[PDB]
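Trainee: The following block contains the structure, expressed as structure tokens.
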Amino acid sequence: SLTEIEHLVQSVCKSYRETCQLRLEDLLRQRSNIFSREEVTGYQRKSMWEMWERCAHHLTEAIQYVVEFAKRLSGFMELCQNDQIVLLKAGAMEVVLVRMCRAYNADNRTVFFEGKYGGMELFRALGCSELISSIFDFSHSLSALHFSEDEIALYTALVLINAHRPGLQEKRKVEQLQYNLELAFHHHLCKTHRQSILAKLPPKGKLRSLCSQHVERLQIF
Ligand SMILES: O=S(=O)(c1ccccc1)N(CC(F)(F)F)c1ccc(C(O)(C(F)(F)F)C(F)(F)F)cc1
């Protein structure tokens, strides 16, 4: 019914609030805390290897919270061990990317990274301009939509629970789950007068195309 769906919305948003890693109020009030021209040089002078192993640490950490988010998600636990791993190893990464836009400031084109805010010149040492630019451009486009926490909660759930991932065994059951989440998302945008964000959402395939490029560069190192 309908009450079930309102419950599902509430259920999903609680799970995100508990597992958002960084509170929005902390990220917003620290927007004035910017790296000095000296501190950026410090990061710029580091080696690829140090810089890669730092970023890979923050990512793994972020993925832990995404995993904890998936576990609190209604229906996910009921799935088999195979489909759980299929959905996670495909989408955990994609969720992390979506989550990142909260840490992005469009006013000065900076991102929160290890305590302070800094532009993309901070990652010079990684040696991959195009990849970093992708991340910033993607976050910038998502930041203009002013995603609420609940919108992020519901959207990331749908990113993660997708019945189009190859190698699913219990496909029919993942469809059912996705379904209810789609409805929950649409219901809530209606309740909040935010139906507008749908047409402004990233096209399906974009998220996946980004991740696939990021994972390939990463596996090198
Ligand atoms: O905090 S991060 O290191 C970060 C990287 C770049 C810009 C801002 C923040 N981290 C973001 C996270 F949400 F995971 F904390 C992050 C680390 C590494 C990446 C990479 O995409 C990849 F491929 F290594 F996973 C890349 F290193 F390529 F940038 C992406 C994001």
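Throughout, chain A uses Swiss-Prot numbering, with the displayed residues spanning 266-486 in order.
Even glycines carry a Cβ here, placed using N, Cα and C.
Under its mutagenesis annotations, Swiss-Prot gives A327 to F the following note: Completely abolishes transcriptional activity. Here the residue is the original one, while Swiss-Prot reports the published mutagenesis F378 to Q with the comment Completely abolishes transcriptional activity. What Swiss-Prot notes for the published mutagenesis of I397 to N is this: Nearly abolishes transcriptional activity.
Let's see these features in context: how buried, what's close, how far.
Mentor: DSSP gives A327 (mutagenesis position) a helix state.
Listed in sequence order, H323, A368, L387 are the same-chain residues at least 6 apart in sequence whose CB falls under 8 Å from the CB of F378 (mutagenesis position).
The secondary structure of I397 (mutagenesis position), as reduced to three states from DSSP, is helical.
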Trainee: Distance check, please: Cα of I397 (mutagenesis position) against Cα of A327 (mutagenesis position), rounded to an integer number of angstrom.
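Mentor: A327 (mutagenesis position) has its Cα 18 Å from the Cα of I397 (mutagenesis position).
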